[PDB]
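Pasting a structure here, questions to come.
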Amino acid sequence: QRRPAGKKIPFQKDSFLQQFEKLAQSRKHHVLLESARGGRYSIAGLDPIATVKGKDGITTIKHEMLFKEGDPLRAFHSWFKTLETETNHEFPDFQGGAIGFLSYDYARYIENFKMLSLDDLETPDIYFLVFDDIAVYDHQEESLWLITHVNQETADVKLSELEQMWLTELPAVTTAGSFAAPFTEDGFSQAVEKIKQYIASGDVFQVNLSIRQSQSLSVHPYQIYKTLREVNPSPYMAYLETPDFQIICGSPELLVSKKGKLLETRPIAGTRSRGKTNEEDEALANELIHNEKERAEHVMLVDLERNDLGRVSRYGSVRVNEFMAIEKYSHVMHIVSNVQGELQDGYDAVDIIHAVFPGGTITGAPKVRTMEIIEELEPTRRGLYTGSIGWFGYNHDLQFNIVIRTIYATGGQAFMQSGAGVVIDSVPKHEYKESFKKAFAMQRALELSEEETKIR
Ligand SMILES: N[C@@H](Cc1c[nH]c2ccccc12)C(=O)O
Ligand SMILES: [Mg+2]
């Protein structure tokens, strides 16, 4: 009977993140999910027991090498189910399993897509590193959980080996691809005009339209991640490294979580610079909350999320338990809603993803038509952008973010993507400036990291 076994040790955040970095430089495949500013857990994935890669109807699991045709997440889950475990309520939400991503283009197994946009990045549709051995930092308790899988004798030997690896002193740290043209300002602006025609003709109400920027990669991706983490920390940050791509994720948005039968999504209405006093934050938050246009856009997407959770929840169980609540941390304020449902029996991880992915807040309403319009207008596949990073538990819990504020590093480039909610009265130029301003945190992280390596 497979089960997690765990030991909790006192540990400081700085020590965890510093020891992670030094252990990680010897692992060709690794991942960090970090609560940089407002979450509870940071999860270190150093030594995978398996890697799962799904692209264009083929999944490979290297555990041995298994492969299967079809829906990659369905293939993953039929293998992953064999390693399932019972929850140990003493351990963190993540107590072992798969960490990685669903590409936006996993949506091509959920709905019928045309093949119009260029796949120039070659992003996997799904990519998971699977862990029997993990380290989970609890920010609340200042403890490190060391977790391994057994079946009591071999348990504590494995846990004492993990404890030694995390406590042993280590020294201080020390192929050009061919890519398509992103949108021009004119290209973007004409696609805005096309969306407005589709809204006027009743096809859609709102569409997230996005633009990709790229620059030469001259610094190690983990250096870029440390800069983004210092300047724009968020609760759903992630660093993922493989030999062929690296992910630098600064996301503050949850797509979906499952804790037992409880399903949760948290759509963000908008984000704002904090003031200097609480009275100033109240007034600056109220300006977003009291905006009738913004409120109505948000009500539309909350309703979309309810109909999404509705597809796998017990009828009449879907509720909005928080509506345009204020989430403050570091220099930033989020206006955010919380939608909940009770998972109906028979529905699994794959059914939940098909219901909620990709998120309503980075597509539009209604979602299926909106994705057809996005695929028709955008010159490139989104790949990881507005996909989801997260974890599937052996115990059938899960937690996925939305990939925004993210650098995808491949083939000598750093790719940055951002968008804007196009509505019936959108001004093309204003929506183009909005999407360009949203890439500022990534542009700055890259610029700060490069200048940092010039210091001699
Ligand atoms: N913030 C999450 C953990 C986490 C960090 N980064 C993530 C990225 C994706 C999913 C989860 C996470 C928590 O405290 O529970
Ligand atoms: Mg707008």
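Swiss-Prot numbering applies to chain A: residues 3-65, 68-155, 159-181, 189-470, in that order.
Any Cβ shown, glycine's included, is placed from N, Cα and C.
Here the residue is the original one, while Swiss-Prot reports the published mutagenesis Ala283 to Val with the comment Complete loss of aminodeoxychorismate synthase activity. One mutagenesis experiment named in Swiss-Prot is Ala283 to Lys, and its note says Absence of covalent intermediate. Swiss-Prot gives this note for the published mutagenesis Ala283 to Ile: Complete loss of aminodeoxychorismate synthase activity.
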In this deposited model, 2 residues are missing between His65 and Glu68; what is the Cα to Cα distance between those two, in Å, rounded to a whole number?
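Cα to Cα across the gap: 5 Å.
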Can you grab the distance between C-alpha atoms at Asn155 and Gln159 for me, in Å and as a whole number, given the 3 missing residues?
9
Just checking: Cα distance in Å between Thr181 and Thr189, the two residues bordering 7 missing ones?
22
Return one of helix, strand or coil for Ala283 (mutagenesis position), based on DSSP.
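It is in a strand.
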Please list residues from the chain of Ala283 (mutagenesis position) whose Cβ is under 8 angstroms from its Cβ, counting only those at least six apart in sequence.
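For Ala283 (mutagenesis position), the qualifying residues are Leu302, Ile303, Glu308, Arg309, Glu311, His312, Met338, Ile349, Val350, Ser351.
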